[PDB]
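*Asks:* The structure that follows is given in the form of structure tokens.
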Amino acid sequence: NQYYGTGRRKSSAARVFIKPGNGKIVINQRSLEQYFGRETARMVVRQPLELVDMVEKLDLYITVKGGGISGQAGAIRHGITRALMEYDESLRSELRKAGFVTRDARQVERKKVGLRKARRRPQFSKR
Amino acid sequence: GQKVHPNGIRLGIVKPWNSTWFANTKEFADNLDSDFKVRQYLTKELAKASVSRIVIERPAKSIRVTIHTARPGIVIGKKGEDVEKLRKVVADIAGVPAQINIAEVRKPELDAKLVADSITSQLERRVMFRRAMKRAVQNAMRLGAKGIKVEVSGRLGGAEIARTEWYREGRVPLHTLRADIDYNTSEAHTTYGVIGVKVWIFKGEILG
Amino acid sequence: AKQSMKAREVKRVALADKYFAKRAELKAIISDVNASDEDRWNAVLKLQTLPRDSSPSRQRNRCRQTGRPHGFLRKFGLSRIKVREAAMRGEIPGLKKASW
Amino acid sequence: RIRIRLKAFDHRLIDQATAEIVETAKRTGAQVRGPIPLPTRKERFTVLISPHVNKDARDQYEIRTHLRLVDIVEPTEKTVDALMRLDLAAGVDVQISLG
Amino acid sequence: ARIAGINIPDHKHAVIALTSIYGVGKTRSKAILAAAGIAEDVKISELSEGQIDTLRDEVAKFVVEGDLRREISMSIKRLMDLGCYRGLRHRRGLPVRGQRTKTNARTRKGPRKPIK
Amino acid sequence: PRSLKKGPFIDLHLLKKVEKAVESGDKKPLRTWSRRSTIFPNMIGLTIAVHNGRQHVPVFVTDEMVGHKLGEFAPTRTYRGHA
Amino acid sequence: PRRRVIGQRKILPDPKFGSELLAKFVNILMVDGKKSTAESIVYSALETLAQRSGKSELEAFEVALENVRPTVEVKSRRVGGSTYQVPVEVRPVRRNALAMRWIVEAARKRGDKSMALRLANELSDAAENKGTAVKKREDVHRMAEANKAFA
RNA sequence: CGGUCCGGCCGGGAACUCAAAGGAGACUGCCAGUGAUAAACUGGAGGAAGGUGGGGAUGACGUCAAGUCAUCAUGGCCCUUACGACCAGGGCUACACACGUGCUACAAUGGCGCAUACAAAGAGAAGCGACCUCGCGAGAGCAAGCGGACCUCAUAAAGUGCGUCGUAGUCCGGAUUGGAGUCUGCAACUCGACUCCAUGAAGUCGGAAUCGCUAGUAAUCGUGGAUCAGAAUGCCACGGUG
Ligand SMILES: [Mg+2]
Ligand SMILES: [Mg+2]
Ligand SMILES: [Mg+2]
Ligand SMILES: [Mg+2]
Ligand SMILES: [Mg+2]
Ligand SMILES: [Mg+2]
Ligand SMILES: [Mg+2]
Ligand SMILES: [Mg+2]
Ligand SMILES: [Mg+2]
Ligand SMILES: [Mg+2]
Ligand SMILES: [Mg+2]
Ligand SMILES: [Mg+2]
Ligand SMILES: [Mg+2]
Ligand SMILES: [Mg+2]
Ligand SMILES: [Mg+2]
Ligand SMILES: [Mg+2]
Ligand SMILES: [Mg+2]
Ligand SMILES: [Mg+2]
Ligand SMILES: [Mg+2]
Ligand SMILES: [Mg+2]
């Protein structure tokens, strides 16, 4: 009866499984307060389940690989939105407005030849 | 200092590599030296033969050289006489058992290396470069090329001021990636210097 | 590159393959902690007595077509120039301009 | 069993060889595992294209080395020897691991 | 607060005020306080004078201000008297360790000397 | 510097020239291109003309000159000043 | 730019209060991408700010922001032989951005030890309507009415 | 799921992540308004993505007699018992000075100590080199496994939690110099890198002047590779925070 969604971010990849329950969040066999030492990521993983009022409504089992703290939090949000649209599908009209169902495609830019970074050019001098 | 090599840019799309083998890093540059020495040897021997493209492939430690040439009669000679002469020296260079196949070049006027070497041989025997460029374009557009561009460069008629000239007939889209542009370049070693010859031939677009 | 510099590279390869076992024998002695110090001293004097061109670090990887001492690539055995000319004529299998 | 590793540069010619050896061991042997694809090695290169002095003017090449893993569960005798005697095109390097 | 000849600030901790000694650093100061059995978070204040006597004995184990400066001057004047390359660098005022003198030798050469 | 397990370093032709001048008891200046040879305690009291690239400068060997190499006493760059 | 007025990007609100403005303040305070430190500094300074004021942390932030928000800035035009500093009304977004920028610059320039002490002291002085940030607001209005003839 | 040494570990399962191969997808395609019923533009609708979605490769005729005869090739000139060839040592690393490009700093948005969390992309056989032992340490010894989605390089750091310093030329900064060493390599004097102990310069944000950058950007943080016996703060790539 578990409902699944994949969320992706910069280079992260979340695997979200939704079961109806009381609101127990388990990420890589760890609690959310244990896993993300960051309140902004604790907000963004709870943002759609407070967009709708379903924090206490459903439990969830989460695995996530690759990336960093905000990357994994973004993919967790995008997986949760993918699975809540699998749960109901009447919520896509709201989560689209919330900008959540859109996968953020902002990858890092490659270092280019001549340039010290993606866009930073070296220091110029006429003389 | 501007233009990319149209073969090397078309190598993943519509052009094949002239060497299609595989090796690890231990035997890579050794195979590539053996391929260089055999293309060197075959070009010096079949210089009078209008050879265009030497394709090298080696399965199971056995080299296979596929020579594309406009006339196989001068490359073979008698049945297994000169081919066998070149085969035993290929096997001497590569150190492996060899095999030589010959693919005939239909329409030698539509092959850039043959046209460039005909122009080079003409310039070496002192003809007017504009006449050579005219005959290469008229022959290629007659034989059915959708577009040809030729270009010579440097020390033309023994002039001390080197200049470049180029003719064009038909459309030659170099920026079109699926265009079958046959491009190659020859050099004429005259008594006044080196004359460089480039030739682009557009046959049409491959719709893959 | 010059002809004499190519000749020096060939000579330094022939000597590096000739005396290769003996130099590792002496270095096994010198690197052995369980050895007589007079043996290790005689070994290091023998290693002085060997020619200098027997070492693999003495020879420099030149381009195999031109002898260019700079710009070498170990996978192709060529400099960056003859690499570009071969990759453009398609004499190098599987090698093409990348973009990502 | 026979693990078979195919290393090549052109993925069409390696998928041509992998499906060839599948239909071969399908007829002769039994239980071809599958043409499981492995990650592709991308050996990039970056060279200066000027002969003398242009540090910023470069070409960037690469070589994509395509991998294929095909396992054979029950090798018969003709399955093994007749598929080892069967050969593929050059550019493909096959590498059997019997057991 | 008076070790090996010199005074030592009281408000600082033990390892730091020991490191005020020319010849010890944070490592050797940890070796001193470990050999004296004195914690590192204490000050030179609220130390027993027996603890400070143990500290004086532990510092007396090593080479310090007048001895160390004598040994350093002896090694430099040994190179001076030999006339080696390091001696010539030490008396030309140039860098010894093989640094560049075309640019950036300003620690040994001081401030800039204008062309007059 | 070199490892202790390799010991010091000296050319064999130098160590033979030192052994000769020791047994012969001659105080001739030994000219030498071995700028990389560590001085030994049996070298004490000898004039050794170390090469510098251009000529051979004589070095009398002292006790303190033991643990060094011969090149330290043959400077290769001559510098007097700009003005 | 020449062609277009742009569409601005969306900013997250802060986790503690839900305010967009406080997260714009932590982005202006943030250096080198370290958002976690500037969020901790703001939450410590607004902690001691409500300790010193008894109000909401959001309310006393808006009060100090209100007493530093400029209304008219000036800008160089130079249509004659010299520079004319022409005044101009400031839109409420730039009013808020210049306020938080001036507050951060003053908290950098104060001599207190902790950054949260420089920022809580600067906000408490701005709510008292003194300090360098309101002095910059005054000197801006003073050059405004000293150049009000230009329009 | 069933079982556990709680480790996908072990039977297994193939969904999921991922790995590639092929294919679909976005086309102003639709809706409305403007427009000269045209081109087209603005807006919103859906949609993962909306107007060139983002990034790259791709550089027209020509210009500068631009650059390179020292990659190579080559006309012509010159040397040919030397302008050619071989070896040792030295030099290309000098040093009153001037400039360019960088690195590290001047600290408290930090130096410290302890504990702990999250990456991607690469290389590897004369190679990568676990585990274990010894050493404060760079490293040494024995030594598995690996031509490698298996093994190794290899613990990401910034971060977070606690304590600490408390505005000082400082527990900032790390130059310089002395001593002791390791490794590579015939060989580290000129002229290598690194480690340990000690030493602790200038520097407290930079004159006139000037540079880069419009979003996963700058800024900052680490990682890897080529070259290479050894030898980067450079170069080329990678992800984190943002
Ligand atoms: Mg540069
Ligand atoms: Mg300048
Ligand atoms: Mg270009
Ligand atoms: Mg030559
Ligand atoms: Mg070398
Ligand atoms: Mg001290
Ligand atoms: Mg649409
Ligand atoms: Mg010129
Ligand atoms: Mg010039
Ligand atoms: Mg020249
Ligand atoms: Mg020499
Ligand atoms: Mg130089
Ligand atoms: Mg410090
Ligand atoms: Mg920390
Ligand atoms: Mg602390
Ligand atoms: Mg000062
Ligand atoms: Mg200070
Ligand atoms: Mg190296
Ligand atoms: Mg390397
Ligand atoms: Mg980056």
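What you see of chain G is 2-152, where the numbers are those given in Swiss-Prot.
Header says: electron microscopy, 2.9 Å.
Any Cβ shown, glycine's included, is placed from N, Cα and C.
According to Swiss-Prot, the protein carries these features:
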- G:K36 to A or E: Defective in ribosome assembly (MUTAGEN)
- G:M116 to G: Significantly decreases affinity for its own mRNA (MUTAGEN)
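For the listed features, I'd like the structural context: burial, neighbours, distances.
*Replies:* Spatially close to G:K36 (mutagenesis position) yet at least six residues away along the chain are G:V27, G:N28, judged by Cβ distances under 8 angstroms.
Counting every protein chain shown, the Cβ of G:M116 (mutagenesis position) has 20 other Cβ atoms within 10 Å.
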*Asks:* Give the helix, strand or coil assignment DSSP yields for G:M116 (mutagenesis position).
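*Replies:* The residue in question, G:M116 (mutagenesis position), is helix (DSSP, three-state).
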*Asks:* What does DSSP call G:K36 (mutagenesis position) in the simple three-state scheme?
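*Replies:* It is helical.
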